[PDB]
Amino acid sequence: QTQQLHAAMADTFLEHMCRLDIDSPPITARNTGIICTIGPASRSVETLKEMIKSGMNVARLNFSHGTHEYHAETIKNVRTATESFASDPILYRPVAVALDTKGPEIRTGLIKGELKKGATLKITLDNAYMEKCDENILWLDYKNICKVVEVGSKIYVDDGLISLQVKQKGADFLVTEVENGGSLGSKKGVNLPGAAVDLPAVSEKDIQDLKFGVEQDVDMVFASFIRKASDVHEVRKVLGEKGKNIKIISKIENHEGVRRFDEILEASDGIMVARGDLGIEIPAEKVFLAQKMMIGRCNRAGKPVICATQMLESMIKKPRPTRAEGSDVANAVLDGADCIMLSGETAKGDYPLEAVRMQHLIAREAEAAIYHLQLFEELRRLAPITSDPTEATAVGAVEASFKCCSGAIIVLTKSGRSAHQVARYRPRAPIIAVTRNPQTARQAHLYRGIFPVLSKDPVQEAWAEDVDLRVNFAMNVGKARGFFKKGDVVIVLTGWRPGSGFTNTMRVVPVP
Amino acid sequence: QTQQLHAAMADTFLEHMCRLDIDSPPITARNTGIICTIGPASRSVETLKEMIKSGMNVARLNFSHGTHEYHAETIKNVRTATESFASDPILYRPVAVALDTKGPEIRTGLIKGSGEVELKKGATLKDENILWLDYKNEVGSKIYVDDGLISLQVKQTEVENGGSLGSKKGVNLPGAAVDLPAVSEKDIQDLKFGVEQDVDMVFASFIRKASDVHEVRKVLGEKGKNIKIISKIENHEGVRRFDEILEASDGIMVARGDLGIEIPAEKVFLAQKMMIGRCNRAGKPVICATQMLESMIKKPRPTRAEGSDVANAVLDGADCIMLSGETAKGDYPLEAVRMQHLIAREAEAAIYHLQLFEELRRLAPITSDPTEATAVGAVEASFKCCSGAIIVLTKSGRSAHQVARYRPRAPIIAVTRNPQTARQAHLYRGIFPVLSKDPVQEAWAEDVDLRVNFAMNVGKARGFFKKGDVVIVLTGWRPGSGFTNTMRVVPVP
Amino acid sequence: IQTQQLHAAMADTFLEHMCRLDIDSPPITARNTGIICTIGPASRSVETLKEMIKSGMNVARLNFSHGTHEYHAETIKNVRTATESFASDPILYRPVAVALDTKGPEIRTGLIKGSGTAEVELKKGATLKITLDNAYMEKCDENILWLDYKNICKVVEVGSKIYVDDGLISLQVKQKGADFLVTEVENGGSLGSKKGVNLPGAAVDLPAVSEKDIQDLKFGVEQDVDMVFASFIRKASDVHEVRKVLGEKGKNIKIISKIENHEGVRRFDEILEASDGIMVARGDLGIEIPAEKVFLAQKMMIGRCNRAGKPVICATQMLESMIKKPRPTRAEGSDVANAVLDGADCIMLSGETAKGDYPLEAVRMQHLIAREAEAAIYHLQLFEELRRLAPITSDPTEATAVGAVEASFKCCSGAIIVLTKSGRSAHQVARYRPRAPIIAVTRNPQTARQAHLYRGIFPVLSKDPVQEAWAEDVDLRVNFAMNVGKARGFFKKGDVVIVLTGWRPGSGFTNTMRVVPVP
Amino acid sequence: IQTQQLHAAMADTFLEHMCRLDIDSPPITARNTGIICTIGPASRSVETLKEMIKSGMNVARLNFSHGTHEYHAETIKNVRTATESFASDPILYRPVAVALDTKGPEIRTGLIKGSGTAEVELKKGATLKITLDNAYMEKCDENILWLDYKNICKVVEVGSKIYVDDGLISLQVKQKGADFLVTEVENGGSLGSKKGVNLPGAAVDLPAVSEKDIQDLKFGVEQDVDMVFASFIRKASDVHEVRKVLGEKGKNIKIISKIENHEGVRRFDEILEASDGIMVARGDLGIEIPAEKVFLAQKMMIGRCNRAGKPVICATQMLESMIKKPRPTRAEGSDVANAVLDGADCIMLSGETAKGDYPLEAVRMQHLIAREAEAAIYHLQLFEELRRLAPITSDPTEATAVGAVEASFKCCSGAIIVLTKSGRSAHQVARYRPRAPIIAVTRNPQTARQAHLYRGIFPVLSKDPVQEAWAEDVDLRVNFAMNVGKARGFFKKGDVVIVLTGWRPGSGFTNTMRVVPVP
Ligand SMILES: [Mg+2]
Ligand SMILES: [Mg+2]
Ligand SMILES: [Mg+2]
Ligand SMILES: [Mg+2]
Ligand SMILES: [Mg+2]
């Protein structure tokens, strides 16, 4: 009559559905990470504090817009708000900082320093009109556009609002017919579905933004418009040695990214289902197919996946989501998404706090509604037989956690790897990852179920006593957070020697 | 490389997900019914005609608003639009008419006799201080006003969420076992009006117990005994007593609008999947309703969440999906219908039929009913040969419904001479009803043949299959069987 | 419930299915696994053959690695005399198939003191001589053993092991002459006439089809046998050679390849693809390969035959102790039941009926065990796996067949009635392994006899004249099946059965499935 | 992938798992199924028992039907002399359990011509007089048979069937006297001394514990036996009486209930709850109930024992023909393999080792078959179903045990090493049926011997002194287990093993799993 445990015992998925119970309350622990895009509505320290309290785990900075000065101040405010809670190591929550690249974006020029259906529109590459745009002349930044489009090509403007069809293709210009009508502003996004755009994966702009991210000690990079594995390698190369620990999340936003997903996933640390641009590049009715394919393959490969964009779109103006938006968040969790994201809802909307609180509430309910019986069985069957002791330890810990309905899986980890390997098998119980590495604690939010706790206690002289100290630290946090209490059973993962790579010990212990 | 047939062969659901292919186009036939609420934006004959072309199968009239004259004119326009195609039974599409009752609604009064006060959080409400309600019959309980806009807690009330309060607004009592009658005097008038207007189904609002369903059915009387009663589950009590409600009903609507105010909004998806699962298990139609494409009221394209919501409702197992404001008052009713059509077809191909068909059979009883065995045998044959359609001759629809309960991939072309049977068939996933108007032939074998060839001609014209394809045909074995018990696997002539 | 292990049938796991098996849950009347009996001195008379048919014999096996053509002709006449003794009642008449077991590249001994039934008792440590002198081919005794492998001394050496009669007696070559061998008995035992000799690891060079086999195979065609059990099939080319000898008139004779050695197991897939069926010939197999590996080969071959939809026979030593005892051992009871649970279409008796003291009891015991084991099958998993492992088809009869089996499970039908001329339609139903018996109505006598090769097919031979109105001819044959099922106790009026028929006269057009209450 | 049927292990269906079984895929060295051998004249000497231990014997089963306690004490001493002959090498020492079979409500005949090993040949149709006159208790012959059930003339009539020696000989009462019966032997056979007598359908009211059993059981406690095989257990109260006779001094002796008649099968659930394990005693069972139903009772009982996590023994006539022949029949090879596939913890040999001509060959054959069948288990389905049928628990050892088995599958572990005092921790691992052997390290000699009751448990008895530092004591026992599988060929460097220990010295708190590469 708890955590949908009655539905958990069903021998079929259909009966599992039939047993879902609105009167079965979920656990306190929320496993799905919440990523919030920071903007004018959420930039202040005071609002950022409320965002952390409401459930924000990752702050997303969109380098689509804004100077390095602007984003540096945003990062300072995020850390000021985050460290405001540092006086309580028990209740302190690490907050990651993510850098979303601009990438190969196509943007229009400045209007004069209403498009109508059927009219003719010239697309100019001459910079003398880079700010002199009007209903008859439109300047764009893609200099080699005439080489990659034809008279049959479609051109979309302003997040798919305006549709254009090339009617005559020149060498330095394009003539199009308006398939919309509508109102065009300045520096709007342009989409070229099906076209083989030859813009660099890492532009000159992308190079300094990524180097700025390395300088500012960001935790992850959301790389826009990844089209092939070599694109990912370029991003990782730009990050270099100093950036080698930054997680690379490839954003799949167009047809080519979907077709080359397998090679992209193998080269990346994770994936974002960037449904905003994806829904303009492919038919909107096919987006759920691409979303479920990518989440499935990420679960199968054991790499984090983010579901993004328009999840609670109506809350930009309203304090409540629609029923479809509630369903979308829950189904993304049921699909298997490690993280869910808010864009305009937190960047510019009128109710950023309510949007964060809503994603937290829905995620907790959906996590309990997961059919773990089938999921764990299928994840194990699709994962290979290994000789890695940590991998065998991880699956034994998850199986043990199901057998005793443990309150938590406690994992000591330096790099996060040991905890990621547990999360890959999707236990119902939260994974309390104890680390002294602040970046590991922040990066842990990318992975479903990992509740990172940052130990700041000095290293104890006896290593066995230092390990014990950190295990007891996890117990105290879990009890204070209400994840479990004394007498409950938890599973504890440690290694046989100091350092990374040696997690091989599972203990089933009552909580002291 | 079509209809996600690669994903269909996966040995696990996880691998089935991994194999979903945006470049795998679906079949032409769309199996999920589309229910459109008719209103000012969709009331004209010409608009209703275009909605039929765009995919509308059921016209829903919401009797929470409007006079009998207004709805009678709406019904007349629907029948005028529907009957435009009656001169060609091959291309004629039956369109059902549904009556959504007002039900036990609680409504406030008029603001100081007029037709707004601004309530402030923490204030007392018991004008801005005086609130009258029409519900004539504890502390800490929650009372919500105007589609959940204002929240109040009984203190001995205190405003929990403030807002601008109008006149005669709906009131919701979450968790309360309200004792209002299931059928009000207004509901009796509307239901008898529905009987006179020959409606096909009733969407009964705020059904709270099995006895509520029986009370509705009694009002429909003798002529209405064949009208399908769909119980709308909209509050906590309906969810808790769902099982007795389902067995007493002909179908279920997940009325997520009111449900999301009566129970925490983050719990609605649990109730939806529970109800669709139990309806799938019982073989009774289930409707997913409300705010599925809400943004399309003002925009020609839906949000990413709205596309997911429609697709996941089909994957859940919903027989029908519904549009309310999107078609009743929105600016893009045709685009909303067309979008539900497109998404449903893509989602229908993405169903994991291997597990679904296996689990539906394991959860269905061993029976001695020859038609139940015939239906499951026909669905198995349809999967084995990838048939273009399952053709079913039926008078009441029962034989076709029994096929639909086992959820074949192929469309079910149900041939009937009963117009009400054809219209009501839209409640069941996959049933494409066609109304034969040819006279009954003296030789019974030729009457069956006449109707089978009618189905062949319909499928060819609709693009469901062509000559040479393989279909399954369910008929009877003799004149006056009374039961469908004959399955034939035949090439299309 | 409380019948045909229907409680165990509803279990969500195979383990719980095991836990629910109930010795007090009686099976149905219908027995689905065919019983093949080897005919010999103990079972040759018309009167005994009549009782063998009554006790459950479906196929009579004649082993042509022993006996003359005249001798076997009289046996065939006796089998058909006994079979046609029941012809005066077409409702209760049971077709009985005749099987021809080839000699193949077998090494066979001679006659003990001029008789095929005599035996001598070999004792441990004694000396035995193997001679190739054809003067001793019928003068075998405790001191002299003649065999037919002329090049035997070229492939054996001193200390080598030679086994006789399915590995029963082991002999060690002690001296190697040019045309003879003298041996020592390592384990004692009692040796009969024309027994098999096994040389494991020896490169035996005998042809797959000998000159004797050509004569025997043509004799089977002349005598209108229903199937050929081809001994020691080692490769697909062996099967093709046999099929060529069978010619055009034998094109309808089912070719069952016997897998008896290492090569047959390793090349099983190409052998199965070329054959009509398979016999797990465990007698020779259990000495040619390690005895502890035979169950692996058996379950592999039964599994692959089930997967391909071709009949598979489990054979030899199933009830071996009943050659001398009226009740079997516990291992023998388990062996028969597990062969059925493995998925074997037919089970076989060799010495138990050919020469044993209790041939009727052995047939009855296989009948009793088979019926109990068939109810104990976990049909829920089996039908599910057969369908997932079977391809999507364009054959209307294949889709009709799988739909009929699903319907049979859904309504727990008393039978699936199938009208068929060649048997194919009934075979396609049997491949999906319904619990209900498949009553195959045919006017083709060979189709009726050959149907015993397929699990669950109860053949009935209609002798009524072909009716002019084809709809009335179909009804005539369907009602004939109703009459048989009622008389046999498979169902009664009010029960539900499934009926498979065609849309037109001829073979190949089964496409109509009806779920009908029994009239 | 070409070893231990790992290709078949990966199949998505049981049908495909069967299809992939490969006679050319060799199993691992470790054999998981325990082998129980009944000791008798053929296996009583110290020298023979030493060869039996090397061939694979894990448990010596003693039936005290003849001889004084002094005679049986010498048998026990001889077993332990043979067992301790290998003690000079703790690496290769194998613990050997001793089992005691109660007489129970058994009816037993007398001595053939004064000897326990003499036999007479009964012939079909002859007359055999059954007498209760004690002057013939040791004077049995082909014409006079004495048995110990004094009330036999009260419970049979003229025409009744009387079976002797597990149904081998059948007799029909032709005349009844006050204290004698004149019977006719229906089938002939060889009649030995002190054979069991079965009276199917007779209302025998004999006690669960006879007076002979009271003396023998306390003698067994004095002789430090490890387990008791209680005959003809019919209800839970029967088990309680056995445990009461064992008393406090015997409280650690495991009681294995033998199910041998209808009531034991029908009341199985209450018997299992009161017992430490179950023996499927198919000898008496196959004559008390219809022989065609025995496989149902066997698979039901093994399934329910697997579900409960209690040992189950499959017994009797598994290799019956090997009493006289050096090679088993094909049915006997199948029976042993299918008992392992069913899920039996132990398989047993009775006459094959007690009196047969080839006791060593019988032991080696059970070892060979068991190893092959263990690789052929469909672990994917078995582990899934064992977990689904086991409840969610709060016991840390249960969660640790299932996590260790899952880890053993994930890395294809060479072994699961378990430190245990009472055996419970190792028993809890065995309940989830890992493919890898369970090396249970104990200092308790009785725990080591009793561990043979559980599938997969390879017991090793540490005799090294207890170390002051507990971490060194755990290390000593863990690496001792390494050295054994190391030397036995169970694994080599690069393989992965799973190690189960506790957090401190004590009993009941096994909660630590370590995944370590083999040094
Ligand atoms: Mg960006
Ligand atoms: Mg984008
Ligand atoms: Mg409502
Ligand atoms: Mg042979
Ligand atoms: Mg016994």
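Quick note: numbers on chain B are straight from Swiss-Prot, i.e. 14-128, 131-141, 153-163, 169-187, 195-531, in order.
Including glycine, each Cβ sits where the backbone N, Cα and C put it.
Listed in Swiss-Prot for this protein:
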- B:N70, B:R106, B:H464: L-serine binding site (BINDING)
- B:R73, B:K270, B:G295, B:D296, B:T328: substrate binding site (BINDING)
- B:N75, B:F76, B:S77, B:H78, B:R120, B:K207: ATP binding site (BINDING)
- B:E272, B:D296: Mg(2+) binding site (BINDING)
- B:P403 to A: Significant reduction in hydroxylation and in PKM-mediated transcriptional activity of HIF1A; when associated with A-408 (MUTAGEN)
- B:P408 to A: Significant reduction in hydroxylation and in PKM-mediated transcriptional activity of HIF1A; when associated with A-403 (MUTAGEN)
- B:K433 to R: Abolished acetylation by EP300. Abolished deacetylation by SIRT6 (MUTAGEN)
- B:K433 to Q: Mimics acetylation, promoting homodimerization and activation of the protein kinase activity (MUTAGEN)
- B:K433 to E: Abolished interaction with phosphorylated CTNNB1. Impaired phosphorylation of histone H3 (MUTAGEN)
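Where Swiss-Prot records a feature, it is marked here on the structure.
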residue : record                 : contacts (Cβ under 8 Å, 6+ apart)
B:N70   : L-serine binding site  : B:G46, B:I47, B:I48, B:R106, B:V108, B:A109, B:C358, B:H464
B:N75   : ATP binding site       : B:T50, B:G52, B:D113, B:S362, B:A366
B:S77   : ATP binding site       : B:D113, B:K115, B:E118, B:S243
B:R120  : ATP binding site       : B:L159, B:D160, B:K206, B:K207, B:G208, B:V209
B:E272  : Mg(2+) binding site    : B:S243, B:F244, B:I245, B:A293, B:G295, B:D296, B:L297, B:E300
B:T328  : substrate binding site : B:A293, B:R294, B:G295, B:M360, B:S362
B:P403  : mutagenesis position   : none
B:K433  : mutagenesis position   : B:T454, B:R455, B:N456, B:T459
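The residues near the substrate site, meaning same-chain residues not in B:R73, B:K270, B:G295, B:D296, B:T328 whose C-beta sits within 8 angstroms of the mean position of the site's C-beta atoms, are B:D113, B:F241, B:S243, B:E272, B:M291, B:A293, B:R294, B:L297, B:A327, B:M360, B:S362, in sequence order.
Reported as a whole number, the C-alpha separation between B:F76 (ATP binding site) and B:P408 (mutagenesis position) equals 41 Å. The Cα of B:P408 (mutagenesis position) lies closest to that of B:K270, out of the binding-site residues B:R73, B:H78, B:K270. Here B:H78 (ATP binding site) is positioned 17 angstrom away from B:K270 (substrate binding site), judged by their C-alpha atoms. Spread of the L-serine binding residues is 10 Å (greatest Cα-Cα distance among B:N70, B:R106, B:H464).
Here the recorded positions are B:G295, B:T328, B:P408, and the ones sitting under 8 angstroms from chain A, going by CB atoms, are B:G295, B:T328.
Put plainly, the binding-site residues B:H78, B:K270 were compared by Cβ crowding within 10 Å, and the winner is B:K270. Cβ crowding, taken as the number of other Cβ atoms within 10 Å, peaks at B:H464 among the binding-site residues B:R106, B:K207, B:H464. Across the unmodelled stretch of 2 residues from B:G128 to B:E131, the Cα-to-Cα distance comes to 8 Å. All protein chains considered, the CB of B:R73 (substrate binding site) has 25 other CB atoms within 10 Å. In the three-state DSSP assignment, the secondary structure recorded for B:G295 (substrate binding site) is helix. Among the binding-site residues B:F76, B:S77, B:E272, B:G295, B:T328, the ones whose Cβ sits under 6 Å from an atom of ligand 3 are, in sequence order, B:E272, B:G295. Cβ neighbour count within 10 Å across all protein chains ranks B:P408 highest among the recorded positions B:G295, B:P408. Secondary structure at B:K270 (substrate binding site), as computed by DSSP, is strand. The distance from the Cα of B:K141 to the Cα of B:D153, across a stretch of 11 residues left out of the model, is 10 Å. Flanking an unmodelled run of 7 residues are B:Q187 and B:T195, whose Cα atoms lie 7 Å from one another. Proximity to chain C, defined as a C-beta distance under 8 Å, is registered for the following recorded positions out of B:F76, B:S77, B:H78, B:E272, B:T328, B:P408: B:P408. The chain break between B:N163 and B:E169 spans 5 missing residues, with the CA atoms of the two ends lying 13 Å apart.
B:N75 (ATP binding site) falls within a strand when secondary structure is assigned with DSSP. Take the CB of B:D296 (substrate binding site) and look out to 10 A: across all protein chains shown you find 23 other CB atoms.
Comment: ATP site residues B:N75, B:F76, B:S77, B:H78, B:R120, B:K207; largest CA to CA distance 16 Å, whole number. Comment: substrate site residues B:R73, B:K270, B:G295, B:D296, B:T328; largest CA to CA distance 17 Å, whole number. Taking the centroid of the Cβ atoms of B:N70, B:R106, B:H464 as the L-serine site, the other same-chain residues with Cβ within 8 Å of it are B:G46, B:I47, B:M69, B:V71, B:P107, B:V108, B:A109, B:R461, B:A463, B:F470, B:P471.
Taken residue by residue with DSSP, B:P408 (mutagenesis position) is part of a helix.
In the three-state DSSP assignment, the secondary structure recorded for B:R120 (ATP binding site) is strand.
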